[PDB]
Amino acid sequence: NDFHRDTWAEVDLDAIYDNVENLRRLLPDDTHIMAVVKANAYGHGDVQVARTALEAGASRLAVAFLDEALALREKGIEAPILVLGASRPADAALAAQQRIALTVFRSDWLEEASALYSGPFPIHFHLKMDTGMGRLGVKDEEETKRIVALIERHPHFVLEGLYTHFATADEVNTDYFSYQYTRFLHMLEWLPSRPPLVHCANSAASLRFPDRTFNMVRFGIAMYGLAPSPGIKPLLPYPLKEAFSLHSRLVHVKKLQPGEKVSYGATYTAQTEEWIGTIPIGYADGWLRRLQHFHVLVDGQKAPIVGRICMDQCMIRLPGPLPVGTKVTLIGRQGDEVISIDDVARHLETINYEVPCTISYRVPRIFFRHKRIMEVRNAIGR
Amino acid sequence: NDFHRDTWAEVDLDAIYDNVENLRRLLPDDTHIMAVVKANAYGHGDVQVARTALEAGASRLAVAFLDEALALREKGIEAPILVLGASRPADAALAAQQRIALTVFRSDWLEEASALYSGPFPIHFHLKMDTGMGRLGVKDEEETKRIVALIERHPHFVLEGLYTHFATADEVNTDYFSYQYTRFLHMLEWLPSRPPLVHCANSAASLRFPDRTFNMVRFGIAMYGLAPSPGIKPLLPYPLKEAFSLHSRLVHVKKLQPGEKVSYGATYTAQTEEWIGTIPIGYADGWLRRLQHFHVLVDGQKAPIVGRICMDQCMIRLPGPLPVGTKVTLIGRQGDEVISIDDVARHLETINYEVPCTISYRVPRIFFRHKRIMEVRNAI
Ligand SMILES: Cc1ncc(COP(=O)(O)O)c(CNC2CONC2=O)c1O
Ligand SMILES: Cc1ncc(COP(=O)(O)O)c(CNC2CONC2=O)c1O
């Protein structure tokens, strides 16, 4: 595959192998790893991360909605997929044919699905319990038993799992974590029998309490080498290896004289004789406007973004006359200097999760494995 | 195509047609309209919008970089396409074979392209002049002459046009605008012969000063029905129709009791007996975390997003117990109420331009033309 703009993101798949393998070492050999690759593997490339994770020790995959699971099947993944979120009952059939397990949290959904499906393939369900997150999930004993019955009655419906999700697993103070864990324990007793897969843990829960995970963990953010929160970094068992880096190249260089304005709304004004560089990356690439007072790396050095950010390009003050074609690093290392997703996140006033996800389809992903390029994936490619 | 999650964007091509045909009316017969369709047509759909604009009166298209243009060509667009940004000298042969015009602003670029490309297709260049924007463009006299000379001298290189871009055309205060306009008029004299296409205007200068736009207007944001700035709204010649809306549906509804927490970090506490709904849209869909205190529309009413926004889901405080499947409009109209892109931008502390652009590949676009559903585009 190929690309024709000098702006690309690199994803280091060796880092992803290490982060997942270290977890397979840490967890009890009877506890499986469900790798979660929702949102195009948190902006990193769904099938590439999925293949790598399954190599390091993962056995299942998790996604947010049905289209994401089907897209993984089209690209040849044959591992089990759990759709963590909601789906349409009319689609139960397609999920069953493609061997995608579904999350269920309401009986009216199952009432509606028994009526539209009658084999031959089984649909594996994972009942979702709301123990304190307030998002999806059952919250009552009458409703938990109803779902279980409706599932028991249809011959093709199977309860493969049961889970919950924590709202504050990434907080140093485990008070709400404890209420939720204890609540899941009391909620599990409302089921006639324990299904084979009981899971609760995300990355913050499984890296902190490996012994409290039951038999399957749903490992997300830590797979990509990003800490669940800057509150648990010291509490982490093994070092995490960041996989994502973003880069560009200078396409225009010029010296300004004192008094000349730069970019929209002509915000910036040069005060001495300065060299301004232009890079082909802007807000439609996910390098949002709020980053206008941030900096990028050019030739091992920090250089500020100057003026407002444009849709496809932005300007930066250079140390002096640098050549056109000089690599600029937006996220990554250049020498002794480094800009991490947490740094971008801080400036954007968000969590690290939101950063790779916003780097758009427009920006190509180059995959590295065994310190060499494995494939290029340009979404608007030929 | 089709999609399997109840979150979708709707693009109204009729709005997009009217915004273009009205400028086609307001501009001279001589003057072309170049529809700017970069960034997947500002998040509205590249082919769908390109096609609609050409039907409405546009004769040319513009894109940001080479991959966006090759993508239009692969989808059947055979109308002219200018790449407004930069490209590699080594890709001038590809641009040529696919009939894509390129922006030029540096002499060393040409020198390099001249070594690498010998023919047989011609390559049409548009000389960019920097008159005050500081982004791309030639600034000095002898750099202009050197470009003209390197173009004149090569058998397959043609200078089809030249242009500039205004930094403050959306600004009420036209003082930097008139400095740029004057600088341009002056730089045009460093050229022996004035080329066939001279263009300077973005949407704002083309709707504000249609006569002082020469023979080609680049038309962007306003095509999508969005004003260039809040300051320019009551100075525009016709009403713009808004093309983009975003919808979702309730997938869970629950009554929460007081002292009960909602979402990450448990930062929302239920104070009364509240009905809470979950919708399948979140920050990976471009509905950013910062929209946490914002109002969406459910059943004709504003309803707040309560608790933190998740990757793929978020929660809202419902007026009462509504059925699962109820349509929630995040951008758009629900009876009596409207949320515009300008509203979303206000809360995210940005400009409208940024909004449809971040609504991600994950969100299908349903297109309407002639008041009927034309097409569904689902990226994954
Ligand atoms: C049910 C479920 N389990 C596991 C994960 C992944 O856990 P980590 O990526 O923290 O290791 C997610 C991601 N859900 C997200 C991610 O961000 N916001 C959300 O609601 C999820 O929804
Ligand atoms: C050269 C050029 N012409 C026309 C347009 C579109 O004009 P409007 O969208 O204002 O009607 C742009 C968008 N350039 C942008 C947009 O945002 N940041 C940029 O650098 C452009 O770069």
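Chain A is numbered as in Swiss-Prot, which gives 2-383 for the residues shown.
If you check the header, you will see the structure was determined by X-ray crystallography, 2.2 Å.
Placed from the backbone N, Cα and C atoms, the Cβ positions cover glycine too.
A:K39 (mutagenesis position) carries a helical DSSP state (H, G or I). Taken from Swiss-Prot, the feature active site, proton acceptor covers A:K39 (among others), and the record attributes it to a curator's inference.
DSSP gives A:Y265 (mutagenesis position) a helix state. Here Swiss-Prot flags A:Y265 (among others) as active site, proton acceptor, drawing on a curator's inference.
Summarising the environment of A:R136 (substrate binding site), the number of other Cβ atoms within 10 Å of its Cβ, over all protein chains shown, is 24. Residues or ranges marked as substrate binding site by Swiss-Prot: A:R136, A:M312.
A 10 Å cutoff on Cβ-Cβ distances gives A:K39 (mutagenesis position) a total of 24 other Cβ atoms nearby, all chains included. Under the heading of mutagenesis, Swiss-Prot lists A:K39 to A and annotates it as follows: Loss of activity.
Among the mutagenesis entries in Swiss-Prot is A:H166 to A, noted as: 6.5-fold decrease in activity. The Cβ neighbour count for A:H166 (mutagenesis position), using a 10 Å radius over every protein chain in view, is 24.
Just so you know, the Cβ of A:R219 (mutagenesis position) picks up 23 other Cβ atoms within 10 Å once every protein chain is counted. Experimental mutagenesis is annotated in Swiss-Prot for A:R219 to K, with the remark: 4-fold decrease in activity.
In the three-state DSSP scheme, A:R219 (mutagenesis position) is classed as strand. Listed in Swiss-Prot as a mutagenesis experiment, A:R219 to A is described as follows: 100-fold decrease in activity.
Record note (Swiss-Prot) on the mutagenesis of A:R219 to E: 1000-fold decrease in activity.
In Swiss-Prot, a published mutagenesis experiment is listed as A:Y265 to F, annotated Loss of activity.
For A:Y265 (mutagenesis position), the same-chain residues lying six or more positions away in sequence with a CB closer than 8 A to its CB are A:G308, A:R309, A:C311. One mutagenesis experiment catalogued in Swiss-Prot, A:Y265 to S, is accompanied by this note: 2000-fold decrease in activity.
According to Swiss-Prot, the mutagenesis experiment A:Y265 to A carries this note: 5000-fold decrease in activity.
Looking at Swiss-Prot, you'll find the mutagenesis A:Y354 to A noted as follows: 54-fold increase in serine racemase activity. Packing around A:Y354 (mutagenesis position) is summarised by its Cβ count: 24 other Cβ atoms lie within 10 angstroms of its Cβ, all protein chains included.
Annotation of the published mutagenesis A:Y354 to Q in Swiss-Prot: 51-fold increase in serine racemase activity; the original residue is retained in the structure shown.
For A:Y354 to N, Swiss-Prot lists a mutagenesis experiment annotated as follows: 81-fold increase in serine racemase activity.
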Of the mutagenesis positions A:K39, A:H166, A:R219, A:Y354, which one has its Cα closest to the Cα of A:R136 (substrate binding site)?
A:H166
Scan A:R136, A:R219, A:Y265 for recorded positions whose C-beta lands under 6 Å from an atom of ligand 1 and note them, or write none.
A:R219
Alpha-carbon spacing, A:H166 (mutagenesis position) to A:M312 (substrate binding site), which is rounded to whole Å:
38
Do me a favour and check the Cα-Cα span between A:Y354 (mutagenesis position) and A:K39 (mutagenesis position); whole Å is fine.
12
Running a distance check here. Ligand 2 versus the recorded positions A:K39, A:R136, A:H166, A:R219, A:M312, A:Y354: which have CB less than 6 Å from one of its atoms?
A:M312
So, three-state DSSP: helix, strand or coil for A:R136 (substrate binding site)?
coil
